[PDB]
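Please read through the structure below; I'll follow up with questions.
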Amino acid sequence: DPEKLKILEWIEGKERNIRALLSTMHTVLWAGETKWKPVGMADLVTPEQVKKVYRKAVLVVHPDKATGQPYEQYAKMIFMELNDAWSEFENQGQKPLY
């Protein structure tokens, strides 16, 4: 399906980059999603900011909440990528943007 390709294209280039994924995730969310709000790089400076934004993203694409939904598969792909990116962020010392 189309949507799935849009997701792969999205992942391509940003793999394991948490800030890159969060700041553009609104470009891949499914239609109808209301909780999430576009986020820019200026809101992902401090580690605290990132974690806060990551936490809100994970709740929006959480699998257990998507089980039985048309976007279930999409939420899972996004979920994994976010968690892997966070894990990577930790392995980097969670360095501030500047």
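Here chain A follows Swiss-Prot for its numbers: 813-910, in order, are the residues you see.
Going by what the header records, the deposited coordinates were determined by X-ray crystallography, 2.5 Å.
Every residue gets a Cβ built from N, Cα and C, even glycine.
Pasting the feature list from Swiss-Prot:
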- 846-910: domain 'J' (DOMAIN)
- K847 to C: Strongly reduces interaction with HSPA8 (MUTAGEN)
- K849 to C: Slightly reduces interaction with HSPA8 (MUTAGEN)
- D876 to A: Loss of interaction with HSPA8 (MUTAGEN)
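What does the local environment look like for each feature on the list?
For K847 (mutagenesis position), the same-chain residues lying six or more positions away in sequence with a CB closer than 8 A to its CB are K868, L871, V872.
In sequence order, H838 constitute the residues six or more apart from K849 (mutagenesis position) in its chain with CB-CB distances below 8 Å. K849 (mutagenesis position) carries neither a helix nor a strand DSSP state and counts as coil.
DSSP assigns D876 (mutagenesis position) to a helix in the three-state reduction. Long-range Cβ proximity for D876 (mutagenesis position), meaning a same-chain Cβ under 8 A and a gap of 6 or more residues, is found for none.
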